[PDB]
Amino acid sequence: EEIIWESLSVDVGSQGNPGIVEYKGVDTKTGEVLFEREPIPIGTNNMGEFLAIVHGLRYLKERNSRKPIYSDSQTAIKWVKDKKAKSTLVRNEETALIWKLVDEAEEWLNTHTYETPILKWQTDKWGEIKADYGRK
RNA sequence: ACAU
DNA sequence: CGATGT
Ligand SMILES: [K+]
Ligand SMILES: [Mn+2]
Ligand SMILES: [Mn+2]
Ligand SMILES: [Mn+2]
Ligand SMILES: [Mn+2]
Ligand SMILES: [Mn+2]
Ligand SMILES: [Mn+2]
């Protein structure tokens, strides 16, 4: 209903899907970019959305921040809740890096705690999430 | 049919 | 038009 402006917004960007994947996190209130991941040569939209949320969790935890995270990805929100990224992406030499990062993110979720609410950004009501890459 |  | 996901 109401945007929680005191929050962190995250999003993936890509060149192809599967394709080159990156993500960033921004202050929802200001749009200030708070972190940006260096592009990974091959991944999927959903793996990147998942990595972005998990990085957000770690970023807020390290800073002792109780802000919620917004993501526009129903899939990634569920994967974080399950602590399991059920990606269909083939595991081969080309996808090894993204799969390592995904597996390491899952490992972090299974060894750490957090209270951070992970909220759905309601794109149909509010427009593009503030971390969007402007490519659609 | 909904979310990317 | 193509793809990734529940
Ligand atoms: K969107
Ligand atoms: Mn997104
Ligand atoms: Mn795994
Ligand atoms: Mn976007
Ligand atoms: Mn368009
Ligand atoms: Mn887009
Ligand atoms: Mn389009």
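Chain A uses Swiss-Prot numbers throughout; the residues present, in order, are 61-196.
Even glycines carry a Cβ here, placed using N, Cα and C.
What Swiss-Prot says about this one:
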BINDING   A:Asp71, A:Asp192  Mg(2+) 1 binding site
BINDING   A:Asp71, A:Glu109, A:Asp132  Mg(2+) 2 binding site
MUTAGEN   A:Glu109 to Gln  Loss of activity
MUTAGEN   A:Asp132 to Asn  Loss of activity
MUTAGEN   A:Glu188 to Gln  No effect
MUTAGEN   A:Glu188 to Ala  Strongly reduces activity
MUTAGEN   A:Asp192 to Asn  Strongly reduced activity with manganese. Loss of activity with magnesium
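A map of Swiss-Prot features onto the structure.
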{"residue": "A:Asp71", "record": "Mg(2+) 1 binding site", "DSSP (3 states)": "strand"}
{"residue": "A:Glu109", "record": "mutagenesis position", "DSSP (3 states)": "helix"}
{"residue": "A:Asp132", "record": "mutagenesis position", "DSSP (3 states)": "coil"}
{"residue": "A:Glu188", "record": "mutagenesis position", "DSSP (3 states)": "coil"}
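When the Cα atoms are compared, A:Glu188 (mutagenesis position) and A:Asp132 (mutagenesis position) turn out to be 8 Å apart. For A:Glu109 (mutagenesis position), other Cβ atoms within 10 Å of its Cβ number 24. Only A:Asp132, in sequence order, out of the recorded positions A:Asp71, A:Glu109, A:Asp132 have a CB under 6 Å from ligand 1.
The recorded positions listed here are A:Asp71, A:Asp192; among them, A:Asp71 has the most other Cβ atoms within 10 Å of its own Cβ.
Cβ neighbours within 10 Å of A:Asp132 (mutagenesis position), excluding its own Cβ and spanning all shown chains: 20.
If you draw a 10 Å sphere around the CB of A:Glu188 (mutagenesis position), it holds 13 other CB atoms from the protein chains shown. In the vicinity of ligand 4, defined as a Cβ distance under 6 Å, the following of the recorded positions A:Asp71, A:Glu109, A:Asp192 are placed: A:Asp71, A:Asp192.
Note: the CA-CA distance between A:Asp71 (Mg(2+) 1 binding site) and A:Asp132 (mutagenesis position) rounds to 7 Å.
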